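Encoded as structure tokens, the structure appears first; notes follow it.
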Amino acid sequence: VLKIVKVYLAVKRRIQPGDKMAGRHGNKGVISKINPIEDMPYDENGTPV
Amino acid sequence: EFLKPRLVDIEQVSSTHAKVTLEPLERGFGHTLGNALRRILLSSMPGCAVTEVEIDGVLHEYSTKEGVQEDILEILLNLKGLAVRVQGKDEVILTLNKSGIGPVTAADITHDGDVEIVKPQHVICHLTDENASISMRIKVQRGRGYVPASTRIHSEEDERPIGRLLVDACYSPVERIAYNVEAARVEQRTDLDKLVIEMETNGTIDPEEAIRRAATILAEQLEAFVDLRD
């Protein structure tokens, strides 16, 4: 090998459907769909979950 | 047959918090109007947001300069939450210029006649060196919804300058919407309720203009229903 060129690629990979997400207690799962913020059920104060 | 809801007192318990009341609303319509306005406000609100930032010292998001205690990615993240109103222009380019030790906040941005910073205490970064200087070109443009920098980057094909950094623009001005329908008691008509919409917004959009825009969008949508194409 005459020379070596190393290149670092930084991908800002965002969360999306299909990614595996879980809890500490063992509850697991795959994100099904990212709904718009309005579609979330919301409390009386109005904070959507 | 019906009585007509009218914009009544719109109080401001805070600069970012607005309580807007609609008194003369028929019972059975309060929840309909409340839900519709909540959806429209969370979805189709026009607003001003930062899209692209040009920092002189850096070439990409994952580098750092001298005399700053926050990573360039952190400056971009802080700018994401920057609250700004532009009146005349759809796209503006603000210039941030400051040297010397101290917290570089939003008020340090060179303010034009059409650009208003409603959150001047919003910290952008911290300069921890006497000779450290920050010069940035912040592009703020108008839009609605959520347009991340992974969709217009496919419509730009690797934007030619490498010194510019694209950030995901959350144009939504409103952060929280709630509506309460309560029994509005008034002499005329025994069955009426009022809708109290409690709104938390980044201060870029006035609640009156907010409700008016939501109603305009809803009416434009209903226009198709009014006249059916057969």
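Residues displayed in chain B correspond, in order, to Swiss-Prot positions 7-236.
Placed from the backbone N, Cα and C atoms, the Cβ positions cover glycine too.
Copied from Swiss-Prot, the annotated features are:
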{"type": "MUTAGEN", "residues": "B:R45 to C", "note": "In rpoA112; temperature-sensitive, blocks RNA polymerase assembly"}
{"type": "MUTAGEN", "residues": "B:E165 to K", "note": "5-fold decrease in CRP-class II promoter-dependent transcription"}
{"type": "MUTAGEN", "residues": "B:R191 to C", "note": "In rpoA101; temperature-sensitive"}
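Feature annotations (Swiss-Prot) mapped to structure.
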{"residue": "B:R45", "record": "mutagenesis position", "DSSP (3 states)": "helix"}
{"residue": "B:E165", "record": "mutagenesis position", "DSSP (3 states)": "coil"}
{"residue": "B:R191", "record": "mutagenesis position", "DSSP (3 states)": "coil"}
Intermolecular Cβ proximity, mutagenesis positions B:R45, B:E165, B:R191 versus chain A, under 8 Å:
B:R45
Let me know how many other Cβ atoms fall within 10 Å of the Cβ of B:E165 (mutagenesis position).
13
Within a 10 Å radius of its Cβ, which of these mutagenesis positions (B:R45, B:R191) has the fewest neighbouring Cβ atoms?
B:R191
At the level of the C-alpha atoms, what whole-angstrom distance separates B:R45 (mutagenesis position) and B:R191 (mutagenesis position)?
27
Taking just the CA atoms, what is the gap between B:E165 (mutagenesis position) and B:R191 (mutagenesis position) in Å?
59
